[PDB]
Amino acid sequence: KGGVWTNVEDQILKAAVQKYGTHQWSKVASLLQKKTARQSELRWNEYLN
RNA sequence: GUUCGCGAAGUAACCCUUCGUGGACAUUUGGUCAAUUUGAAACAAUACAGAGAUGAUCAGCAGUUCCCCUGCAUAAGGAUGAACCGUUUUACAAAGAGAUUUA
Ligand SMILES: [Mg+2]
Ligand SMILES: [Mg+2]
Ligand SMILES: [Mg+2]
């Protein structure tokens, strides 16, 4: 269960944010598998953005 | 048909009856509409499917329309009622550069 971040799913994210915008995360974890709302937005705001 | 009155005849004795005539009484309904095929109900059945916002499953209010339906309704429902989701070129110019033609 313990995961780490491929730049694959990371890129799919930044594309997703680049569409749906930040605060719709529950959709951004739909495209993205393996991952959750709080996980997505956690790494986003704390790192990727 | 009633009544008033006149005349005539008969009965009669100023009437009872019959005939004729004058007068009054009484005075214009209804239709926007013909009687089943060809001057207009709408459902149902067959087939085709089989519920907006989303990646997905639902609550919903609205907004516009030469669409309306149910409801006493200025209530509220009818898939949040349905239709919307499509097609998309000119107030048009200014500066610069090359090719062509001409005074
Ligand atoms: Mg309504
Ligand atoms: Mg619904
Ligand atoms: Mg409506």
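Residue numbering for chain A follows Swiss-Prot; the residues present correspond to positions 9-57, in that order.
So this one's electron microscopy, 4.0 Å, going by the header.
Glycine is no exception: its Cβ is also placed from the backbone N, Cα and C atoms.
DSSP classifies A:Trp33 (mutagenesis position) as helix under the three-state reduction. Residue environment of A:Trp33 (mutagenesis position) contains 20 other Cβ atoms, counted within 10 Å of its Cβ in all protein chains. Quoted from Swiss-Prot, the note on the mutagenesis of A:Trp33 to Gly is: No effect. Slower growth and thermosensitivity; when associated with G-84. Complete loss of function; when associated with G-52 and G-84. Complete loss of function; when associated with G-52; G-84 and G-102.
Annotation of the published mutagenesis A:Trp52 to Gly in Swiss-Prot: No effect. Slower growth and thermosensitivity; when associated with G-84. Complete loss of function; when associated with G-33 and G-84. Complete loss of function; when associated with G-33; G-84 and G-102; the original residue is retained in the structure shown. Look at A:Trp52 (mutagenesis position): DSSP puts it in a helix.
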